[PDB]
Each structure stands twice: as C-alpha cells, then as structure tokens.
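> Structure provided below as structure tokens; questions to follow.
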Amino acid sequence: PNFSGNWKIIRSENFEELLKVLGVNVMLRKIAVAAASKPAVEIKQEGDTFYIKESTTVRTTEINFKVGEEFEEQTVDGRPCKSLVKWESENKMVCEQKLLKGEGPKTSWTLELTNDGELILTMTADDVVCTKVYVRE
Ligand SMILES: *C/C=C(C)/C=C/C1=C(C)CCCC1(C)C
C-alpha cells in the first residue's frame, strides 16, 4: 500500500453538515463548500512518514506526521489538536484527535486505499460523518 499520489475528488457526502457541527458560520460554510468542489489532494508516503496537502481556490493546508508518533494538527475549522495515527489494517489508517483548548465535538479522520485505486477519506465530528472519495489524476 502506497498512498502517494496526486488525487482528484470524485465524490463527497455530508461535508457541509460536518462544518455546521464544527460550528462554522453559514457565510464561511457556503464559501467552504463551494471551494471544496474542485480541490487537489497531494500525498507523499515514505514508509510510515506522510505529507498531505489539500488545496481549494480559497485555501491550501499542509500537514506532515509519522504513523505511531503524536503530532499537532488543526481541526478542519482551525482548532488545535494533538493527533495520533495508527494503521487499522494494511490499507487503512485512523487518526484520533484530542482538542488542546476548551471543549468541542470529538473529531477524527481515516484514510483508506482500496484495491481498485480509490482513496477514501472519512471525517467525523461527534456523530456526523463525511466521506470523500478520490482517484489519481
Ligand atoms: C474536504 C476534505 C478535507 C478538507 C479534508 C482534508 C484532509 C485531507 C484531505 C487528508 C486528511 C486530513 C484532512 C485535513 C482532514
């Protein structure tokens, strides 16, 4: 399993609802959902080390981490968390996040590489689940 690639989105489910429970206000939400129409996701994996960049017309976000080692990452709405990724299986990693300040929805994300070359991202905020599917460009 090598998650490396330039990935383009082919389906998305429930992203706007995710942002709502994350408390993003309606104005900022409409801006976000519209932009998320044509993102680019770039991943590079070397062993257990990862870099992930996701870009829309309004914003680019970049993160790097190593599976199994704590790191810091913001929630999708910009709140700081301590995160830790583990392999759930050979083709699926799961990130658990703990907010550093205040209280808020419990957040997580997972990334899975299917045998037919799709990348599936799931993002959770409390009970809301968002799913995005990408293929290589
Ligand atoms: C619309 C989807 C996102 C904003 C997801 C961003 C994202 C990735 C594409 C890779 C995993 C981390 C995370 C920042 C959630």
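In order, the residues displayed for chain A correspond to 2-138 in Swiss-Prot numbering, which applies throughout.
Positions of Cβ are set from backbone N, Cα and C atoms, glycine also.
Where Swiss-Prot documents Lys21 to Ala as a mutagenesis experiment, the accompanying text is: Loss of ligand-induced nuclear import; when associated with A-30 and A-31. Listed in Swiss-Prot is the mutagenesis experiment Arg30 to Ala, annotated as follows: Loss of ligand-induced nuclear import; when associated with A-21 and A-31. For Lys31 to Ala, Swiss-Prot lists a mutagenesis experiment annotated as follows: Loss of ligand-induced nuclear import; when associated with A-21 and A-30.
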> Using DSSP and collapsing to three states, where does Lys31 (mutagenesis position) fall: helix, strand or coil?
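DSSP call for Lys31 (mutagenesis position): helix.
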> Provide the three-state secondary structure of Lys21 (mutagenesis position) computed with DSSP.
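In three-state terms, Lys21 (mutagenesis position) counts as helix.
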> For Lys21 (mutagenesis position) and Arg30 (mutagenesis position), what Cα-Cα distance in Å is obtained after rounding to a whole number?
7
> Of all the mutagenesis positions here, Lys21, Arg30, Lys31, which one's CB has the most other CB atoms within 10 A?
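Most Cβ neighbours within 10 Å: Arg30.
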